[PDB]
Structures are given as C-alpha cells and as structure tokens.
Amino acid sequence: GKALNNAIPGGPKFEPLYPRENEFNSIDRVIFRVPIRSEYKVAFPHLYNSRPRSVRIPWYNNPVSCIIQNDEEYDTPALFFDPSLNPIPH
Amino acid sequence: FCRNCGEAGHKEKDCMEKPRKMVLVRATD
Amino acid sequence: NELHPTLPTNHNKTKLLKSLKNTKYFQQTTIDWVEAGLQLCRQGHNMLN
Amino acid sequence: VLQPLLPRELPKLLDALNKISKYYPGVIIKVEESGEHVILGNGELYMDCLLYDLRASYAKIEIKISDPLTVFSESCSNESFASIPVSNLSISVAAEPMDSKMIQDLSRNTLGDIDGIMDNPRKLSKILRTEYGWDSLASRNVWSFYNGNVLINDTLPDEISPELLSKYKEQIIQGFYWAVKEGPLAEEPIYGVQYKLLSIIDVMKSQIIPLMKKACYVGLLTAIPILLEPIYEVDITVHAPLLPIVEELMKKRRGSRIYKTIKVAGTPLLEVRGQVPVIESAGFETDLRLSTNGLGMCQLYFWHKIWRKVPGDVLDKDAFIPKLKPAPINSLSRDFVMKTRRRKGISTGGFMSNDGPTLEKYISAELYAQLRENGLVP
Amino acid sequence: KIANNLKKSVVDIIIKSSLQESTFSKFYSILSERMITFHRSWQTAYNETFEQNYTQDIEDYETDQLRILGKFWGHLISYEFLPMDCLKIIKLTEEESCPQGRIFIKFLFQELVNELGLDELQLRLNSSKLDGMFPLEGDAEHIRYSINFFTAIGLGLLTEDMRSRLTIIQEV
Amino acid sequence: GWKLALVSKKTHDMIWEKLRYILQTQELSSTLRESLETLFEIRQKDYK
Amino acid sequence: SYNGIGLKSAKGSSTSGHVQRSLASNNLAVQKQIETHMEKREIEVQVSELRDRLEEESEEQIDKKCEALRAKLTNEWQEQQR
Amino acid sequence: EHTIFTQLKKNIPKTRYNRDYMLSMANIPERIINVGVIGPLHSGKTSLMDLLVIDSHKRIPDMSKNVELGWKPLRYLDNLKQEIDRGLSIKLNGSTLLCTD
RNA sequence: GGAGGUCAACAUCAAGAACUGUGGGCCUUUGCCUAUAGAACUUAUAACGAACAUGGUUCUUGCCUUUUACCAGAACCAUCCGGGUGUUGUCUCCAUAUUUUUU
Ligand SMILES: Nc1nc2c(ncn2[C@@H]2O[C@H](COP(=O)(O)OP(=O)(O)OP(=O)(O)O)[C@@H](O)[C@H]2O)c(=O)[nH]1
Ligand SMILES: [Mg+2]
Ligand SMILES: [Zn+2]
C-alpha cells in the first residue's frame, strides 16, 4: 500500500515515494466490467496495476480454519460432537 | 452473552467480574 | 518501524555502567526506589543550580 | 494485453517472452498485428506469477499491461438463409449450428473413435448415423473435423466431377482451417459451426486459399452470427451460516448461478459448485474472502470447455455503450465485439466509430442493397 | 436524511429561497432534479408542491416572483422530471383563473417554448390531452378564451385545432 | 428444542445423542433422512 | 477505499483530504437456389441410401444401380417439377 | 534473489544411504519407480515430501532450530522466492532417493 | 567435586544458503579437485531485540521574514537502550519330526 500509493479502507496513508506523475488504455477500447477497486490492486499487485515498483508478494492464503471452541459450562467433555457440525449419514 | 457474568449486555472480553473456571454514570454535561 | 531496521552494532560496544563500575570512585548498594528518586531529584537540582 | 513502457526496450522484452513460453507450459503467447503482445493464462494468480517473473527475473524492464479481459469465440444460429457465390472462380458455402451433443463430445476429442479422425471413413460413417442421427450422404462425406467445428461437403454431382473436387481438396481444406483460425466478427476463432459447401494450376490454388475464407465469412454472417464467451466453474468452501452471503455475491456477477450445494460431513463446512463467466471474475476471489471474513475460499477452473451465448445482438447499431459504466445486458454482445475490433485495429482511427461487422464488405453493393430492400440483414 | 413528513417543508423552503433573488438561476433547478431522481418521496413532494403553489400561493406573489416560478416549473416540466399530466390542475376559464395565475401560465409556456421548440411541445400537448388547455367538448366562450389567451402569449400554432373546432361549432 | 436447551440441557443432550446415532448409523427411510437432516440444518439456527 | 479518486496526501493541500461519495450522483433467386439444392440433395440422399444398403451387407452393379436410381429420380423430379 | 539453492558441491546433504549404491540400483529397470505427488491446494503434499527428505539425509544445512522443533514446516522443495513469499508451490520440483519397504 | 550469581574478562553473531579442520593429487604459497572429522547461537510471510528510538550528508517536498527548532518521503551511513552462545577467571552455599532346511 505504501509502495503503490493506495489506501485499504481502515489502514494508514503515506507519501507516494514516486511523486512525479499514447492510446493504450483509452476509453473506446477497454471493456468496462467489474471495477478494479483498490483491494484487488493490493492483493495481486503485479496484475492489476502497471509499473509496480518496490512491491513484494503477499502470501496467497491459509486453508480454512475449523477450530471449535468449548467455553460453555465446562461440564461438556473435551471430545464432543458440536452442534455446528454436519452429520455423517449412511 | 457473557460466559461468566450471566448478564446479556456485553462480550466475554468485557465482563468486569474475574474470569472463572466454569450502576450510575456521570450524565453528559 | 518494520520498514527500516536499524540493526545493532555487535562489536566493541563499551557500555556505560560496566565501565563506571571499574573505577574506585563508584560504589554500590541497594536502596528503596522512592529514596533513589528523591536523591536523584536533589542531585539534579544541585547540578543545574 | 502487454506493451513495454519504453519502445526502445522492445527486444529485451521479446527475448524474455520466449523464456516464459518455455518455463510456463500452460501459457499461450501471440503477437498481434498492432504490435501489442497478448498472453493467455489459466487464471488470475497465474498471470500474477507470470508478470512477476517477467518483471523481476528475466526482462527487468517496465511494461504497461492492460486490465483483465477474455478470449471470445463466435458461432451461428438457426440457418443461413441463402447461398451467396463469392468471386474475386466462384466458391459458395452455407452454415448451420452443430448438434448440442456433438460439441461436448468434440470438446473431449471422442466420437460415439478418437483423434485423428477420418483415417477410416466407414468407421466414422457408422458412428454419425448410429448415434447422432444424420443422413447417409453427409455421414459418407466429411472432409474435416477441425478443432471446434466440422466441414462437410454436401455436393452437387453433375455440377462438378469429383476428380476436380479431389484435385483441389487439400487447398479448400486449408482454406477452411484458415477461416476457422480467425473469424469475420473480430478475428476471434469460430467455434461450433457445421459448414457445408454447396457449389464451387498452382495459381488457381493461390486464388482458392484466400477465397474460401471470404466465402466462409459470407456463409457465417448470413447465418445469424452470435458471440460466445467462456465460463469458469467455481468451487466454493464456506462455513454453513455464511451461506446466504455467497448467494448475494453471485447476484452481483451477472451470469453466475449456483447449481449444487453439498454438506461436508462432520465439519462445519459447505461446498458450493456453481459457474461464473470469466470476464466477470476479475475480483471474485478477493470479494469472497473479504465479505466472509476469511471463512470462505473459491477456486475458479476451466476444464469442461463450456461456452455460452453472450446476451444481446451483434448486428445492432442502436444499442448504447455507456463509456465508463458497465453495459446493459442487451447491449453487451455488441459492446464486446466493438471493443475487440478496436483493440485489434480493425475498424479504424476514430473516437467511437461504428464500423459494425456488416455483410456488405464481402459480397457486392447491389446484392447487399437488395438484402436491405427486403429488410433481412441490416 | 430528512424524515418523510418534512420533505414538503424542505421543498417549500427551497422554492421560497429561489424566489428571493432578483432572477432565476439553474442552481435551484439542478438541486431539484437531483432530489427527484433520488427517491419516489421527493417526487411526490414536488407533485404536491406544484399544486400547493398554484392553488394557494398564487394570489400573494408579485410578478417578479411569478416570473421565477414560471421559469422554474417550466424547466422541470420541460425535462420530464414532472409529468405533463401534473399540468391538468390549471383550468383557464373566466371564473377559475386569476391575473396572477395567467401571468404564471404565460411564463411557464414561454419556458416550454424556449426549451422544447413548438414542435416537440405540440407533440407533448397532443399526447397529454389537457381539457383545461384544449377544450374540445364545446363551450364556445371558454374555447374562445383559451384561443385568445394563447394568441396573446404569442403561440398561434397550437391553436389551429381549437380554432377549427370553434368555427365548426359556430357554423352549427 | 431451544426451550428444552434452556432448562433441561442434559436430557436435550442425550436426545441429540440418540437422534444422531439414529441418523448416522442405521438403515433408514429417505423421507425420514430429509426430515432429520432438516432438523439438523435448522438446529444450526434452532428456530429463528 | 482509495478507488482511483482522492488526493495523494493531505500534506500540501490545506485540507483534511476527507473524501465522500455523492448521493446526488447515483442516477429471390438465391432462395430458389437453396431450395433447388435441397431438392437435388434429397434425391442424392436417396441414392446414397441405396449405396449404403447395397454395400452394407459388385462395385459396377452398385454404381450402375445408383446411376439408374439417379436417372429414374431425376426424371421423376422433372415430372414432379412440372 | 531468485532461488535458495546449494551451489557449493561440498555443502551437499550427506545422504544416509550411500548414493553410489542408489545409482547402482538404476541398472535394473524394475528397481526404479516414478511417483508424482498430486492433490489439491494446501493439502500437505510438500510437507509429506519433506518428511522423506528429512529421513533420507544426515545433515540438512538449511534446517533451522524451529523446523527441527516443529513450529514451522521446512518446505524443502518449495525452493523459490515465489513459493516462500506466496506460500504456494507454483513449479514442480522433485527428489530422487532410495527407500525400503 | 555439585548447584547457583541482575559478577568480570576475551572470542563471536547476517553470508556463493553462507562454517571450520585434516589427508591426497594439480598449479606454484593462494587457488582447484578429491576422501574425511566436527558445527554452539541467529534466520524463510527471513533474523540477534515476536521490542523499537535518535543523529549526519545529499535529493524531493510542506509550513514561508532569515537561522536554529521543524513537516515527511528516498538513498547512503553512524550513535544509543538492550540480547544469545562459547572458553577462562572469580564469588557464595553445601559437600570431602510326517514335502523346502532340523528327523
Ligand atoms: N493443521 C494442519 N495443517 C497441516 C497439516 N499438514 C500440513 N499442514 C499445513 O498445510 C499447509 C500446506 O502445506 P503444504 O504441504 O506446504 O501445501 P501443499 O500440500 O504443497 O499445497 P501447495 O499449495 O500446492 O503446496 C501448511 O501451512 C501446513 O502447515 C496438518 O496435519 N494439520
Ligand atoms: Mg506444494
Ligand atoms: Zn460478562
């Protein structure tokens, strides 16, 4: 975000570090469809914006968590089939 | 609601009682 | 803070109190914290006056 | 679509592109006539990794890339209304849509036999009549099965001797290949059109090769041309109480229905199968992960090879294109065609010029004039 | 986000402030258009305020403020933010009309002629069929009064249909 | 079920134990399968 | 979100740089050619059916039988055209 | 900048099973078997390969104290700046080693 | 001998993914290849410190009467509060069988 000069909606705002600012991206020839809002330019930073200088590549994902907590009444055991879980039919 | 207080207002991190194993306010002038 | 590390110097490193200790002029004791604070206030007033 | 920022650094780009065409085997890189290099990858992460390696490892220059778009194709509808001889020697050809069952069988390269087809024509001729229900004549006579669509000879015997036909068969089949490789609307490949040619030394072959392509362009543009878009399929994994959020998001994609919904046993998960168009999918993977706070994950894949009609009308002068807002769903098919013709330098040199792909470029002044007099083909 | 009951009061303050300057300005037209294209409630507030401005508040305004109301409501009717059928309330008889009403109608039709151009205006006034404007039922003195009013504005070309009907009902 | 959880939680718990055992290890009818799975899928919400 | 809009920074601008959406901005012979080709094609489909039925279960006999079928069906279509 | 890779030949990992006896078993064609480890995203195939790598070598030089203790997985065959930062195998990699049933 | 120290000294801590020693051969010591022994601490969403300050010079800006004092981005460099591990010393408290194996 600092390198690209964008602002993700709840974080900090810096200076550009490249403050000096053809008919390739003209209006007639580009198909306007699904706007390229700033989260996409942060997430995939070599695809959505030209000239990424000083940009590093940010850890695609972690799989999906399904940790189940047990905080109610304590008298439930450690191993217990939670009401969140789907059944395993036959 | 909160696990140890038993009141419905707040969250488990916000309960002012001590965590267990198992009110007048200044009017805004 | 995370963008610019300032990377400490791991050689010679003269520390202050470890070299102020080797003199005969400093001595050592244990006192209460509030007494040490009051003594520092008396000393730091006396120096600047 | 990619173009280097400083043109004097174009060789250092071009060399490096060849490196990528070795190391990434899924890419398709081609250089258009307008100099702009277009590259084709499996998906959004794949293009990100490509442009990292192109920007930091190999070329070490700076390049202006376009925004994401897709590769269209094109096909036809009901039937061609009339065979039109084309002369520049007079080759005529008519067009028809293929069977809906035959396209999904040629997509996986099987009949019923395998590629390469038609080395044994009796074995092929049994299959079409046994399964697909053709006549005996066309099942006897198929000259080619090129990659998406079939060229059959119908014929007229007593109109031309078949030794004159088979003296020139390689040249007219090369003309069919050369016409399927780039099509009439926006030089996009033609996908799923049963051609039949109804009526037609080395100099004659070099006259035949560019004339069969023009004939096929007339034959396709008579037969109600439509535009086809490719559709990703989407494999979603969300927690179960976050199921409606996913459904809400699909309504913002225009063309993204949800087919199947499977409850993963013993886990608090729920696995959702449903399609999305690929031109709608430039930020699907970000929006799903943000709007479900990380309790969802999608994977967008294209290995069934399904292609759907782009909604609208291609030959429609009247539909408006709102210039930095997305198009209505009836103007959308025209919008894609016109923007692709302006990327590929086809129409010309003008702010919002309307050189629609009409049929009059190929045929005649007067014959198109009578087609307008009947009001058939605007 | 003013509540639904006070939207008519907001529209009233906007019109009363628009009257106070020495001339009409497109500020008070643009803000009214961006109100009407936001929600149905603002459009029903303006469709109420046009009737409340014609039936009640006509009698109090001087001609300097009635000229501004003419250009304002004509400029809203001209760009179809208000329907033409909202013009059905005004009547043009000798008993129903008043002087402060007829000056307002003159300035509204002046604005509609300037913007639409006497041929699109003919098309709209034919398609909307206003009985107060064009009485083709009979009543020779009323249709005479309407013809005389539209010739005294300077319209003329609207009046050919009503003049033909008045001649054919004088000849019988 | 939310009322039974509100007062007698151990009897409710053993009810779900037996019902889950009936669903997930039994030769059982298909309409009863879709009804019991509807019970579980709304037990996710427990009577909105 | 900085979606293409807004200042680059509020440093030299003498403002706060607080940006907000605007609620006011939501807003024939050729037909006879194909029919002739359809009729001649149906006639040729008949003799290709004859070739399929003959050769399915005598090259010259099948070729002459197909030629005689084309002759008979061509004369029959010359009679059925008038 | 690009890979993490062992350029000094003397710093090779020291192969418990005597690689010359591994190369000698390549003469019999039925002794060699080629297996590819495929599967879905983030399922464990690189760490599965990394178990076999750890048990086949004596001293891996890139093994830190944390990947010994078991906090962070050694992703030995990920090997690239892409696959370390993105956390995601993007290119196929392999290892040829001998194993006993 | 054993445990411990808000005790000291001296080495060492950011690099072809990267360490040292030894034997043999080649070049003429350095270096290359080959066989061997050991490697504590730190490090891969990269670093001693799940913590985080200030100073110098040169660019680019911001407040604009000038210099300190400043606004906040970049590059190159330093100072400071701290940390690990190893060797030695010192100090304190205690201790002196019925088919392939064999019937
Ligand atoms: N919770 C849990 N995580 C595991 C387990 N095994 C592997 N993982 C995690 O799964 C993640 C994926 O591991 P990898 O093997 O590197 O991923 P992959 O299988 O190669 O899939 P790719 O993205 O194609 O490499 C890692 O972050 C591991 O921490 C496991 O048994 N339990
Ligand atoms: Mg992997
Ligand atoms: Zn509480």
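Numbers in chain B track Swiss-Prot; the residues on display, in order, are 121-142, 158-164.
Recorded method is electron microscopy, 3.3 Å.
Using the three backbone atoms N, Cα and C, a Cβ is placed for every residue, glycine included.
The Cβ of B:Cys122 (mutagenesis position) has B:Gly129, B:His130, B:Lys131, B:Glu132, B:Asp134, B:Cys135 as same-chain neighbours under 8 Å, each 6 or more residues away in sequence. According to Swiss-Prot, the experimentally introduced change B:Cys122 to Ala is described as follows: Affects the ability to associate with the spliceosome. Loss of growth and in vitro splicing activity; when associated with 215-AAA-217. Cryo- and thermosensitivity; when associated with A-217.
What Swiss-Prot says about the mutagenesis result for B:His130 to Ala is this: Affects the ability to associate with the spliceosome. Loss of growth and in vitro splicing activity; when associated with 215-AAA-217. Cryo- and thermosensitivity; when associated with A-217.
Neighbour count (other Cβ atoms within 10 Å of the Cβ, all protein chains): 18 for B:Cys135 (mutagenesis position). Taken residue by residue with DSSP, B:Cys135 (mutagenesis position) is part of neither helix nor strand, so it is coil. Here the residue is the original one, but Swiss-Prot notes a mutagenesis experiment at this spot, B:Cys135 to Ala: Affects the ability to associate with the spliceosome. Loss of growth, spliceosome binding, and in vitro splicing activity; when associated with 215-AAA-217. Cryo- and thermosensitivity; when associated with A-217.
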Cβ neighbour count (within 10 Å, all chains shown) around B:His130 (mutagenesis position):
12
Within reach of chain G, those mutagenesis positions of B:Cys122, B:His130, B:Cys135, CB-CB under 8 Å:
none
